[PDB]
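Enquirer: Take this structure, written in structure tokens, and hold onto it; I'll ask about it next.
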Amino acid sequence: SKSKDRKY
Amino acid sequence: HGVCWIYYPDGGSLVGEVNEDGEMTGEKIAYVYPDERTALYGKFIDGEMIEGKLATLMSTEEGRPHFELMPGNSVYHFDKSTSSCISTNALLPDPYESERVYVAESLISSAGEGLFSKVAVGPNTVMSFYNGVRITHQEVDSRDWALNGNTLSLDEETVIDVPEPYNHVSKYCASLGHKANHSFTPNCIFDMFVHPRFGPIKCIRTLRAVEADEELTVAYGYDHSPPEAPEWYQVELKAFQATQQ
Ligand SMILES: Nc1ncnc2c1ncn2[C@@H]1O[C@H](CSCC[C@H](N)C(=O)O)[C@@H](O)[C@H]1O
């Protein structure tokens, strides 16, 4: 994900 | 009649006399920010802000908030972003955020601008809001990192972005969360926030006490084992890794 703060 | 308070998990609330169906509808409804003092007071329909005037909660008597309206004619309404419109009033600042943070040159090397605290606050303090246009993970993930400086994952369906030219405060200053720089030893976190003007977004919340004029930082939390991350971050990730043997 090329975004801040994604949940993995 | 008495009065009802409905709190969000973030500490903000809606307060007022509800109508016959338990709905926050009327002319004397307020949203109260998490400081339990700054308020947007006026006309709401089923909890949606139609005309909220800036006010200060002065006291509560028998549960009923007593407000004073602030001077000026600062008025706000529900104005959720779309995929193409960040705000109806891009230059209208958030009154809560404006008292807590400001933008200046970052103290981090070559990092451009950063977000700074205006005053000393305790842990768990909401400081800033991260509003932006709402686009898909497909669009963001399938485009180059140079376009992804300000992208923030909101949930499994939506990414919030502050695309050029709105990344400059002279063009957009309604919210400032996109101005917080990254740290692997941060003093703030991102947290879900339900905002009366912006709708469901994220905020920047302190995880410890912060001093006046301290730079606010957050861990951007890019995937290190997909590192799917911009170059500056990869460079800084290796350093961080060095620092703890
Ligand atoms: N720890 C860090 N080191 C270097 N650059 C950083 C950084 N944290 C954030 N940045 C910069 O900030 C961008 C994310 S948005 C942060 C606000 C930005 N500094 C601005 O002036 O608008 C990144 O693309 C990168 O340019």
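Using Swiss-Prot numbers, chain B covers 116-341, 347-365, in order.
Method reported for this entry: X-ray crystallography, 1.6 Å.
A Cβ is built for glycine as well, from the same backbone N, Cα and C atoms used for every other residue.
In Swiss-Prot, a mutagenesis experiment is listed as B:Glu220 to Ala, annotated with the note Increases near-attack conformations. Positions annotated as S-adenosyl-L-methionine binding site by Swiss-Prot, on the basis of experimental evidence: B:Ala226, B:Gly227, B:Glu228, B:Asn296, B:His297, B:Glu356. While the structure shown retains the original residue, Swiss-Prot records the mutagenesis experiment B:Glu228 to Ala with this note: Increases near-attack conformations. According to Swiss-Prot, the mutagenesis experiment B:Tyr245 to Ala carries the annotation: Significantly reduces the monomethyltransferase activity but increases the dimethyltransferase activity. While the structure shown retains the original residue, Swiss-Prot records the mutagenesis experiment B:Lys294 to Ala with this note: Significantly reduces the catalytic activity. The mutagenesis experiment B:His297 to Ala or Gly is recorded by Swiss-Prot, whose note states: Abolishes methyltransferase activity. Quoted from Swiss-Prot for the published mutagenesis B:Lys317 to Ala: Induces a reduction in methyltransferase activity toward TAF10 but an increased methyltransferase activity for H3 and p53/TP53.
Mind running through what each feature is packed against?
Expert: Within its own chain, B:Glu220 (mutagenesis position) has B:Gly227, B:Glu228, B:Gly229 as residues 6 or more apart in sequence whose C-beta sits under 8 angstroms from its own.
Counted within 10 Å of its Cβ, the other Cβ atoms near B:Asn296 (S-adenosyl-L-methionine binding site) come to 18, all protein chains included.
According to its DSSP assignment, B:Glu228 (mutagenesis position) is in a strand.
Cβ neighbours of B:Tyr245 (mutagenesis position) (same chain, under 8 Å, six or more residues apart in sequence): B:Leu267, B:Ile275, B:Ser290, B:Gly292, B:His293, B:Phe305, B:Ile316, B:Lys317, B:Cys318, B:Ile319.
B:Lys294 (mutagenesis position): 25 other CB atoms within 10 A of its CB, across all protein chains.
B:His297 (mutagenesis position) has a Cβ environment of 20 other Cβ atoms inside 10 Å. According to DSSP, B:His297 (mutagenesis position) is assigned to a strand segment.
A strand conformation is recorded for B:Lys317 (mutagenesis position) in the three-state DSSP classification.
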Enquirer: In terms of Cβ proximity below 8 Å, which recorded positions out of B:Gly227, B:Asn296, B:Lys317, B:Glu356 neighbour chain A?
Expert: B:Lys317
Enquirer: For a Cβ distance below 6 Å to any atom of ligand 1, name the recorded positions from B:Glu220, B:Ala226, B:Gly227, B:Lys294, B:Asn296 that qualify, or say none.
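Expert: Result: B:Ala226, B:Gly227, B:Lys294, B:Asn296.
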Enquirer: Over the unmodelled segment of 5 residues, figure out how far apart in angstrom the Cα atoms of B:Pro341 and B:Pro347 are, rounded to whole.
Expert: 6
Enquirer: Just name the winner among B:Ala226, B:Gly227, B:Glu228, B:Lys317, B:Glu356 (the recorded positions) by count of other CB atoms within 10 A of its CB.
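Expert: When each Cβ's neighbours within 10 Å are tallied, B:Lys317 leads.
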